[PDB]
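> For reference, the structure I am asking about is given below.
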Amino acid sequence: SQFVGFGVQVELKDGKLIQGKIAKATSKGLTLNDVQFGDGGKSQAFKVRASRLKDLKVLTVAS
Amino acid sequence: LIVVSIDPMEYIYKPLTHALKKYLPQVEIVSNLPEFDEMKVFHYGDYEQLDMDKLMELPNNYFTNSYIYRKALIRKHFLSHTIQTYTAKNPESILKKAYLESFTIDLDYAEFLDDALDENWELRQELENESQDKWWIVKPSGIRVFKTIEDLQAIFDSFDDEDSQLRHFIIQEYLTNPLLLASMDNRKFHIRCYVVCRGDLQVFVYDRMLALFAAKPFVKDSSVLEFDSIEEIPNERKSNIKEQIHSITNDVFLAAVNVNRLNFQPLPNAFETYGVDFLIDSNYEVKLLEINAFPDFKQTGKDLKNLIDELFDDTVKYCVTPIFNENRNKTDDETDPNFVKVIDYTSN
Amino acid sequence: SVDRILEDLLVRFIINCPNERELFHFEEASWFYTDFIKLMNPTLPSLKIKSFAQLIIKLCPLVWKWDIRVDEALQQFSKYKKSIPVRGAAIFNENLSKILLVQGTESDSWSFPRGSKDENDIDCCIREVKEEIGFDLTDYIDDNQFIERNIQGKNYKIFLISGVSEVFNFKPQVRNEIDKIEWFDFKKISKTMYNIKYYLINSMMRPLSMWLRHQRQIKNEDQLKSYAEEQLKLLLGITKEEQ
Amino acid sequence: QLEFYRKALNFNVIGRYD
Ligand SMILES: [Mg+2]
């Protein structure tokens, strides 16, 4: 469960792609710190649910 | 110019540079030659760190201590085939008797040995026909003896249970007729000999040679001895032993020129030196094993080093000096009793 | 600091120069900090031959003697050394334990497989490995990793490959050019180094070793990225392939 | 000049490394 710090990339079915480092991993949701979107938007806090998730890749490990 | 690319720590520096100053003091010893990168340059270095194009292309400019293509003698595989063909032409020669036939084998760990034995048919039969045949040896290029192919089958069965992660093997005819000296604890010995090769093409057997003994009498102490210093061997048998050495080296050097020009090939702008190994048999017959280029001169101890000095003298006197002197040099030279000109030629 | 290194580099190389070529000293320093500072200070920039050579001209302009151009002098140095260029590959196994070496038909020294009128460095390496080993290295070649040293004129540029199969039945395409091919336990080579004859590998025992470590951390962690890729999918709910 | 200043700069590298 201690998957914190692992910078992950999330590809989505809506047409969007979101990178950003993981803050919380739960069976219902994935929460991201410093989330960068392939639409030109950067936010410091993102909450995405299990259901609204399509593709995932684990970009980098923690420092 | 004198390009001594070889390491100063290395053995043949004091015997080679002290002869490269005794004969050529008006010439300058230089370490690395890639500064200039047209006149006369001699270069003594190591095969891998030598410039080949600069030698086969500017012949009268560059001069070295090695020939480029010369695998016919140095490589065991090419050596066995070279004497075989020379003998299949001139059967009258000694070479066949002196030669201890040695095969090689590509053995991938997964791959069987019958298939890597069927890979070398030339060996297959030498092991298949056994009637009175010489007991064979297997170098791991451990050291073992056999006669059957099925004898060798079982040796290869050992290797896995003993570690194996080895591909290249050598098979040679091991003869149990050696010379056991009561003065030497009957320790098994072989002889190392230095041959010199000036241009296209002169051959010189250096007649000071070393007897090298394995510490175990059967498979008093004095590791390396000049063979010309053995008090046990008679002088009239010792000199015949030397004669056989001179005849083998005669028949085996031209046996390369005349077989295929592309395999062994000498340059008029270079000179070469090899370690011709033999073995004295019980009935006082010498049997050669291998000719090696850039041999380890260090083997001849720190005592018996003058053996390597007198050699480096005669290699500079008969090889490096005519590069810079006159054309009168040839008829002016005097024959040393320990540097015999076994072969003479007219290039190409 | 970053400039404390650049300083020390000139103190070791640029200052060993007196008393009596400076283009080699410049290449050597660039190699030192390219095949050592890279693996140790991973953040730092991998500045080129010309660039790093210019970088010194701005900080120590007292060391430069003539009025001849920077770029013009590196052209001149490469112009001098333009005899025969050599390229090769250092092929390591899957476990990063052994390197695959070749021994020539004329020499008993063990070097990396090495050796075109128009083709580039990568095509030369692919073609020479395919001719001396049989394995067509096309699939494994990474263009951004290599070591370089010029031996008495000839330039040697060796590429670095890992994950190659130990089981593979290697055989030469050119039969009488490569006498033997064998895998060498890396740890052993390092200990044997100073009876067995090794050509180029000896000049790069340190960078090869460092690179092996780098290629191991990157492999061990890449495994924990695949682990977590799975370990997160098998809990992050609705995860499949609909398209 | 360079010879002398070199006796002051290289000192800040030997004394800091080991
Ligand atoms: Mg095979």
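Chain C uses Swiss-Prot numbers throughout; the residues present, in order, are 14-33, 40-134, 137-215, 218-266.
Yeah, the Cβs are placed from backbone N, Cα and C, and that goes for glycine too.
Swiss-Prot lists these features:
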type    : residues       : note
BINDING : C:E149, C:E153 : Mn(2+) binding site
MUTAGEN : C:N60 to D     : In DCP2-7; impairs mRNA decay at 37 degrees Celsius; when associated with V-68 and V-142
MUTAGEN : C:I68 to V     : In DCP2-7; impairs mRNA decay at 37 degrees Celsius; when associated with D-60 and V-142
MUTAGEN : C:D142 to V    : In DCP2-7; impairs mRNA decay at 37 degrees Celsius; when associated with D-60 and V-68
VARIANT : C:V188 to A    : In strain: YJM339
> Checking C:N60, C:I68, C:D142, C:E149, C:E153 - which of these recorded positions have a CB within less than 8 A of a chain B CB?
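Near chain B - Cβ to Cβ under 8 Å - we find none.
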> Please report how many Å separate the Cα atom of C:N60 (mutagenesis position) from that of C:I68 (mutagenesis position), as a whole number.
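Just about 19 Å between their Cα atoms.
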> Taking only the Cα atoms, work out how far C:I68 (mutagenesis position) lies from C:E153 (Mn(2+) binding site), in Å, as a whole number.
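With the alpha carbons as reference points, the distance is 31 Å.
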> Which whole-number value in Å describes the distance between the Cα atoms of C:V188 (variant position) and C:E153 (Mn(2+) binding site)?
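Distance between the two Cα atoms comes out at 18 Å.
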> Expressed to the nearest Å, what is the distance separating C:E149 (Mn(2+) binding site) and C:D142 (mutagenesis position) at their Cα atoms?
11
> Does anything in the same chain, at least 6 positions from C:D142 (mutagenesis position), have a Cβ under 8 Å from its Cβ, and if so what?
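Expected: C:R106, C:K178.
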> Taking C:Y215 and C:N218 as the residues either side of an unmodelled run of 2, what is the Cα-Cα distance to the nearest Å?
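Cα separation at the break: 8 Å.
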> What is the number of other Cβ atoms found within 10 Å of the Cβ of C:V188 (variant position)?
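I get 9 for this one.
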> Who sits close to C:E153 (Mn(2+) binding site): which same-chain residues at least 6 apart have their Cβ under 8 Å from its Cβ?
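C:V121, C:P132, C:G134, C:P193, C:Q194, C:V195, C:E198, C:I199, C:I202 - these are the non-local Cβ neighbours of C:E153 (Mn(2+) binding site), listed in sequence order.
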> Rounded to a whole angstrom, give the Cα distance between C:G134 and C:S137, which sit at either end of 2 unmodelled residues.
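Spanning 2 unmodelled residues, the Cα-Cα distance equals 9 Å.
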> Would you mind checking how many other C-beta atoms are within 10 angstroms of the C-beta on C:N60 (mutagenesis position)?
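Other Cβ atoms within 10 Å of C:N60 (mutagenesis position): 11.
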> Gap of 6 residues, C:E33 to C:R40: Cα distance in Å, to the nearest whole number?
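The gap of 6 missing residues is bridged by a Cα-Cα distance of 9 Å.
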